[PDB]
Amino acid sequence: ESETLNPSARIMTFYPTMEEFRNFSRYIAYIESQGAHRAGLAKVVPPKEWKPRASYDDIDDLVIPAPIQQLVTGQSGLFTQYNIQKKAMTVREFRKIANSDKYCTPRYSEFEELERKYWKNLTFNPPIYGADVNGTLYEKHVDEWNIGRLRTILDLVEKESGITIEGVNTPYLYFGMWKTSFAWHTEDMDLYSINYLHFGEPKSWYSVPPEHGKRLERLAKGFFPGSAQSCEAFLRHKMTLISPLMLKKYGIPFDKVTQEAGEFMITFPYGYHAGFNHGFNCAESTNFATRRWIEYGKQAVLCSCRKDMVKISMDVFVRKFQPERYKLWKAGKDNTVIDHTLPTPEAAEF
Ligand SMILES: Cc1cc(C(=O)Nc2ccc(O)c(-c3cc(C(=O)O)ccn3)c2)no1
Ligand SMILES: [Mn+2]
Ligand SMILES: [Zn+2]
């Protein structure tokens, strides 16, 4: 049944009506009923009717406390990205650097050309990413798909423990410029994420189906044996860039999509993704959960080499949503096997 929906596991694109767009968790359940999760990544174009903010003219004063310069080293489609923290600057100052002759987008025709220049010049002229800025650009009254308050069961973490985790159950803003990158990764605790491109040049994405995630990890461990030996989940460092030609050379299934201003991207549990920005832009994102995520959370393989890494206690989720398995799980005897093709239980009504 689920196997027969999106059998190619390609990235799907949805055009919800305003009525479908009102209930967040419901529409996520719907696109899962259509097999969208199999790609690991889906695009959602909101109704033309909709807008999270009337104007972005008031934000050039917004502070980016920790701009990051992205040093990239490597060759032959394999790279490691090193972050050099720069001193705080305003959106105004960032935009100026971004559009400057030194850092601005190169001219090009088709997307494949711009993509080629990305992989050829990755290691040159390291750009600056205005990443991980705590905040939201949603107007306080927007009640549809509000990244600040999506109301999924991820809310159980703060509700139960008072714990907030920046960018995970709070919103992050990302100011891009040409050739700024996000490395191959799944989300913390293998959660969902939502990404909204407020304004500016596009953001291009690569994705690998969850059902082939393990194959990507095996490749990554082979190419980086030192890193694999020091950490049980070194891709969570988010420093590892791998070109689509390299994935193609080693038989890893993957898809590409380009995100335009005003569009949503949804990543799904255990969905590996990576990509880059085309030029000056701004994105807002956070994580979220569904009932399906819980098993993923229970089995997520975490970074073993850093204290300050993100770790959510699964206990409250197993008690409340899997009470019959709690004893078994707590005694380490819960051998549930994840089927990456099945849609979340909330999808029943479709
Ligand atoms: C140092 C340091 C920290 C990070 C990081 O946490 N990055 C991160 C953490 C979680 C994510 O989901 C994404 C991410 C970022 C984007 C994007 O930048 O557009 C798109 C998709 N995923 C990126 N990268 O370098
Ligand atoms: Mn991500
Ligand atoms: Zn680690």
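Per Swiss-Prot, chain A residues shown: 4-353, in order.
Looking at the header, which is where the method is noted, we find X-ray crystallography, 2.3 Å.
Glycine too: its Cβ is placed from the backbone N, Cα and C atoms.
Annotation source Swiss-Prot lists Fe cation binding site at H188, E190, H276, citing experimental evidence. Its own atom aside, the Cβ of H188 (mutagenesis position) has 18 Cβ atoms within 10 angstroms in the protein chains shown. DSSP assigns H188 (mutagenesis position) to a strand in the three-state reduction.
Per Swiss-Prot, Zn(2+) binding site is recorded for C234, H240, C306, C308. Within its own chain, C308 (Zn(2+) binding site) has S233, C234, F237 as residues 6 or more apart in sequence whose C-beta sits under 8 angstroms from its own.
For the domain 'JmjN' (14-56), same-chain residues at least 6 beyond its ends with a Cβ under 8 Å from one of its own Cβ atoms are 5, 8, 140-142, 145-149, 153-155, 195, 199, 201, 208, 210-214, 216, 258-260, 262, 265-276, 293, 295, 343-344, 346-347, 349-350, 352-353. Swiss-Prot lists 14-56 with the feature domain 'JmjN', giving sequence analysis as the kind of evidence.
The domain 'JmjC' annotation in Swiss-Prot covers 142-308, and the record cites sequence analysis as its basis.
Under its mutagenesis entries, Swiss-Prot includes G133 to A with the note: Abolishes histone demethylase activity; when associated with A-138. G133 (mutagenesis position) carries a strand DSSP state (E or B).
Sequence-distant neighbours of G138 (mutagenesis position) (same chain, six or more apart, CB under 8 Å from its CB) are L65, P174, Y175, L176, listed in sequence order. In Swiss-Prot, the entry for mutagenesis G138 to A states: Abolishes histone demethylase activity; when associated with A-138. The structure shown retains the original residue.
According to Swiss-Prot, the mutagenesis experiment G165 to A carries the annotation: Abolishes histone demethylase activity; when associated with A-165. For the recorded site, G165 (mutagenesis position), the DSSP three-state label reads coil.
For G170 to A, Swiss-Prot lists a mutagenesis experiment annotated as follows: Abolishes histone demethylase activity; when associated with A-165. Under a cutoff of 8 A between CB atoms, and with a sequence separation of 6+ in the same chain, the neighbours of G170 (mutagenesis position) are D135, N137, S288, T289, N290.
Experimental mutagenesis is annotated in Swiss-Prot for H188 to A, with the remark: Abolishes histone demethylase activity without affecting ability to bind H4K20me2.
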I need the nearest neighbour of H276 (Fe cation binding site) among the recorded positions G133, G165, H188, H240, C306, using C-alpha distances. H188
Given the mutagenesis positions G133, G165, and counting only Cβ atoms in the protein chains shown, which has the most within 10 Å of its Cβ? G133
Starting from the Cβ centroid of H188, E190, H276, which together make up the recorded Fe cation site, report each further residue of the same chain whose Cβ lies within 8 Å of that point, ordered by sequence. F185, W187, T189, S196, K241, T270, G274, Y275, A277
Argmin Cα dist to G133 (mutagenesis position) over the recorded positions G165, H240, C306 returns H240
Using a Cβ cut-off of under 6 Å to any atom of ligand 3, determine which of the recorded positions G138, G170, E190, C234, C306, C308 qualify. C234, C306, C308
Cβ under 6 Å from ligand 1: which of the recorded positions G133, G138, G165, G170, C234, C308 qualify? none
Among the recorded positions listed as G165, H188, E190, within 10 angstroms of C306 (Zn(2+) binding site) by C-alpha we get none
